[PDB]
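In what follows, a single structure is set out as structure tokens and then discussed.
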Protein chains: 2
Amino acid sequence: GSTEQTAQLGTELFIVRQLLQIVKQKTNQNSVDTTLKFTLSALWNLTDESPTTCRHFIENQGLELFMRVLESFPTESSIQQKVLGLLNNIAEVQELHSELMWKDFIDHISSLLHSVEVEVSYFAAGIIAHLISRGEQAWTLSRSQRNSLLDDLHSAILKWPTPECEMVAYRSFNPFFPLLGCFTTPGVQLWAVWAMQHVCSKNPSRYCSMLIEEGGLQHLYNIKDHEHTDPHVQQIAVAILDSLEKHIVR
Amino acid sequence: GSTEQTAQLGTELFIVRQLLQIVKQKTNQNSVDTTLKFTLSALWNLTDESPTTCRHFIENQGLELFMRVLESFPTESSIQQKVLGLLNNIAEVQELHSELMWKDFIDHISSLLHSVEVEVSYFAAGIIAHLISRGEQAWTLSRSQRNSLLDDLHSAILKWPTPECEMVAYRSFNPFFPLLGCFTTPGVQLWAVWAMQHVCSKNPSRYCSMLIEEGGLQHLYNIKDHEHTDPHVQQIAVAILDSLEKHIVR
């Protein structure tokens, strides 16, 4: 058992503030250590499927602080991963979209998309995928930056090796489904199917039934059957389907 | 998204120790402040269906610390609720049963069972129901106390008002099911069905669907159609069974 949900919602702002305070102190002292890594993991985990926590983070200078974390520790891939994991959760919340639309932030993400560490690149790509998915109209920065981010997104995913661990856990695939069906911007679909394939192949007994239960079969058959589909998107979609088909008919 | 499960398991020990150190420092200061309250909530929530976290708590003197918390703040219902919520989670872990078997822990729980606050007594009852359910052989303290606890458990539950809030959240009814079908010990059964009735009552959208899908029907019918069953256990079991039919077809 745990506290009831209303009580949990009561405490989010205090916990967000206390954790950000710790992050801020460590960053000022340039202290890269265990308490910082575990505090950043905790903060990331608190924002998992929590639009309320993402809003408290934004309202309490989280974005500025995390840019400072990225600037202060540009060689700490473990730190970058957790910062970007959290930002990928904020990127999923459409009412927070406009908070992420500033040049410094996008410039930082675009550069970490090119990190040679897939556990860093993956989350920069997820942020970019979600932001591009909201459409040209929602993108209030340079139009040529949107376009080149889209090609870099597609290009970066195709270079990724198979990570040795899961890099992330999901409690639902709901945030991925609108990214499918982004046929106009195939790098967006590519990230979604790559991410789905990655966790379903590494952990079928946690994810295959999840995905089937949330409607994944038809969303992916809708890609398998679609006429003018990017061949890489399609190849990974069928690989997820294969895994899903075998989870049924066990 | 959140950190992957193996990484999360690798942080549990650090988080348990940090949060226990915060409880210890606030208890030493005799300070019942906001930080103490949401530190205790977070620890409780961290033990939710987590036998590994429960073991870290035990192996790091959490029991003795929480005893002192209970003895140092005997008027703070909200403190006692959170301590007992966590201890109720420990009581669910069969491999930790013998760690809870010392007289003065059970003596204190048996006292809180008679608290006038249902939000305290509920969780004391839950610890007792789980410990008693493991049969007489596992009960290495006084045997007559166990038998009188079994009587006190049953009588206390009958005196409970309807609480004004949900006092707890459950991710799964699975730890309750063994409590059902402890026909040798009613009251152990009464706590479980009263608990199910309470959460399905106040939050049907969340708990009724979950209860049916985990097998609550066959577990409740096995109590109903069983013939020499305690009247209150039967009345509640039947109350829940009939309320659920209003849901499987709404």
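Residue 1 is the first one shown; counting continues down the chain.
The backbone N, Cα and C atoms fix where each Cβ goes, and this holds for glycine too.
Long-range Cβ neighbours of B:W44 (mutagenesis position) (same chain, at least 6 residues apart, Cβ-Cβ under 8 Å): B:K82, B:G85, B:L86, B:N89. When secondary structure is read from DSSP and collapsed to three states, B:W44 (mutagenesis position) falls in the helix class. Quoted from Swiss-Prot for the published mutagenesis B:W44 to A (Swiss-Prot position 522): Complete loss of N-degron binding.
Under the heading of mutagenesis, Swiss-Prot lists B:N45 to A (Swiss-Prot position 523) and annotates it as follows: Complete loss of N-degron binding. Of all Cβ atoms in the shown protein chains, 22 besides its own fall within 10 Å of the Cβ of B:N45 (mutagenesis position).
A mutagenesis experiment is reported in Swiss-Prot for this position, B:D48 to A (Swiss-Prot position 526), and the note states: Complete loss of N-degron binding. Sequence-distant contacts of B:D48 (mutagenesis position), defined as residues of its own chain at least six apart whose C-beta falls under 8 angstroms from its C-beta, comprise B:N89, B:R171.
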